[PDB]
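See below for the structure under consideration.
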Number of protein chains: 2
Amino acid sequence: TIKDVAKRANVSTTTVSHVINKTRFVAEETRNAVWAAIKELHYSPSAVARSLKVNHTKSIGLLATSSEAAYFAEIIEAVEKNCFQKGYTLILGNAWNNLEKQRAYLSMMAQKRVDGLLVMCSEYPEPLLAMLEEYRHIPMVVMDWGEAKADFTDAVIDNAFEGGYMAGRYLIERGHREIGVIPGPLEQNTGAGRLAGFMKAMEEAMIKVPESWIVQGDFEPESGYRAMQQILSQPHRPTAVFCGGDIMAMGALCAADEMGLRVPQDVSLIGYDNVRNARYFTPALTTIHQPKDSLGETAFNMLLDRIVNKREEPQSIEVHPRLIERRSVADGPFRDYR
Amino acid sequence: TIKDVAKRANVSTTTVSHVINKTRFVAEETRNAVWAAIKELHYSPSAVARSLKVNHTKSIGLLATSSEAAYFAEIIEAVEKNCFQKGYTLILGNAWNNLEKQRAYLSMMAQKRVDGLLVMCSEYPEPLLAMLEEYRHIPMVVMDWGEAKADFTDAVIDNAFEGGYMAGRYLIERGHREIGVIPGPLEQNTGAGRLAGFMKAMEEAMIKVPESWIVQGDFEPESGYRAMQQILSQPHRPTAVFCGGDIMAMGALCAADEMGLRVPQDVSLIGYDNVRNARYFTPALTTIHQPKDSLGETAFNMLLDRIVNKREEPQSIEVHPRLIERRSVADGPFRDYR
DNA sequence: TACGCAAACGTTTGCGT
DNA sequence: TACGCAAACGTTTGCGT
Ligand SMILES: Nc1nc2[nH]cnc2c(=O)[nH]1
Ligand SMILES: Nc1nc2[nH]cnc2c(=O)[nH]1
């Protein structure tokens, strides 16, 4: 305890502190002396004590959805550096889209008194929106929203509609007119948003799409498997499918193999995410890339700012995606005709 | 503040507390009354205050190596549930095998006063071992050690040597006598340990292995790529390779493709990890599976026990791996001869 | 029976001199 | 010049009555 180091140090605690935090000038002797005792006495200042005083834990919370999915894990890993190089402590908590679950992690959140709050709950029902607001006191920012759903938070928008668009365009220019689509859950942004972007181009190109060629996915490889399966299992099949996510595409890739179909010789897959190891998919995945890092870093920053600069007004910064050409896509049967 | 709810509640704080923690009987009126104010006044008890008093933060720290690699992310995700269903708060911090880095996260660790400590630093040099010990006060347990490296911690041993063994045996019985190997870093347990297991069987079967058929990997898909590449790029090539890790195998799978070689028609790949989505590799990955969940859950538990049961003696629980047959492996040219 | 007092936990910090 | 006092932060808890 400080009372213990000051003692061994034959100096006031006020002194022990002033040297611990270089908050005011202290003679060299006194300085050194404190230190020695600090070391021999083996002192570890109590952050909890210091925070009960200074009104800030210096730790930010993460109300995530899950932490194993490649997509998530990369953002999550991104944040942590940011937290660390800026002095913060990361508190991770996955709600699994569970209201109860979130209401709890949110609960312990404020209790432990997180200086700030990063959110990625995926689905945002009225109930959620509700609970979230009752903590509008604690600074926060949702990082996975299509557009600014609330006025009480900060947001980083991905322009995922623009991405869904970019993907379809590619297919078109490639020669395809018979595309399919295994989208991510519609309650989601990266779900509906991407699909909706992809579908503008279609109409923009008078391309229709039979319902039998559009199957819901949940970002789980198993789901990609089942869809791709469902797709090619019907008499008339498309020549190129737009896969809602990379790890789903990764799963759709598998099925086509066991299918006996070649890729991209038989099917053309265009994903979306650009996961750390999508380049090494087999084959190499052509895909849309989301700036996961910046989506992360940008978030942490807005928080700090709102924090340290006692910001009060909400905000929302956009981020942008870009096509990444790999090997899952070939020319369509209309390429030369354009 | 409590002083604020008790006031609005026209009752002593001692009362406000006794109802907040059901620590002693309180009349219904008084009870209800407190509550109302608790709600209208919108009170969030201060955990930091309560902990500065009760001597326990109710939060455990995670001094990980990294959090994006599938292997890690799965354990990490495992822990968090365990933490959550048992009432704890997860603090995540990746040291990136950086001494300085770890010494820091370890530093802030004790400061914030983690009730317990989970470790997975991969490489454990004397320097590390040193620093770690100076916190032997704070309860902990390394979860990625070959054998009990220290007497001041708890350990969960994976029997990764037994796994490396299981893998080689498979190859043998399959018909192979010309195997290769892309192992994970030797400073590691899952590195050296697995390799060393795999190599006993070899000798146990009078199988030698040309150095030109053994290439260091770092668990990174890119590394698997380069090795597999290096391997088949030499005049005489093996008929089956044992891949140190799944995500590396995943990377070796790619190269062979671009190689023009078929798998398992041309090469036979046997990985090790059994990652959440290795089944969906292309082809479906035959591999050794580590009980990631239990490796996680078991760890959290030992910690609690050491914690709540004020345990003092070190411990070490083993966990076991098992072969998972998929599609990356075919009979060798010696199968019928046995 | 049902509750209230004050002291304590481990720090920081405004006055001082 | 260089340092020391005491009060405060937001709770819990042993005596009480
Ligand atoms: N698994 C997963 N992948 C995604 N890609 C974009 N959004 C998501 C998401 O919420 N989950
Ligand atoms: N990436 C990675 N994979 C592993 N598989 C077993 N151990 C490890 C490790 O330390 N890192």
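Throughout, chain A uses Swiss-Prot numbering, with the displayed residues spanning 3-340 in order.
Determination method: X-ray crystallography, 3.0 Å.
Cβ atoms are placed via backbone N, Cα and C, with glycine included.
Straight from Swiss-Prot, the features:
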type	residues	note
MUTAGEN	A:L54 to M	Slight decrease in operator DNA affinity
MUTAGEN	A:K55 to A	Decrease in operator DNA affinity
MUTAGEN	A:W147 to F	Large decrease in corepressor affinity and in repressor activity
MUTAGEN	A:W147 to R	8-fold increase in corepressor affinity. Large increase in repressor activity
MUTAGEN	A:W147 to A	14-fold increase in corepressor affinity. Large increase in repressor activity
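Positions of the features from Swiss-Prot, shown on the structure.
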residue: A:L54; record: mutagenesis position; Cβ within 10 Å: 18
residue: A:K55; record: mutagenesis position; Cβ within 10 Å: 10
residue: A:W147; record: mutagenesis position; Cβ within 10 Å: 21
Mutagenesis positions, contacting chain B; criterion Cβ under 8 Å; candidates A:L54, A:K55, A:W147: A:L54
Assigned conformation of A:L54 (mutagenesis position) - DSSP reduced to three states: helix
Integer Å distance between the CA atoms belonging to A:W147 (mutagenesis position) and A:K55 (mutagenesis position): 36
Inter-residue Cα distance where the pair is A:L54 (mutagenesis position) and A:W147 (mutagenesis position), in Å: 34
DSSP three-state assignment for A:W147 (mutagenesis position): coil
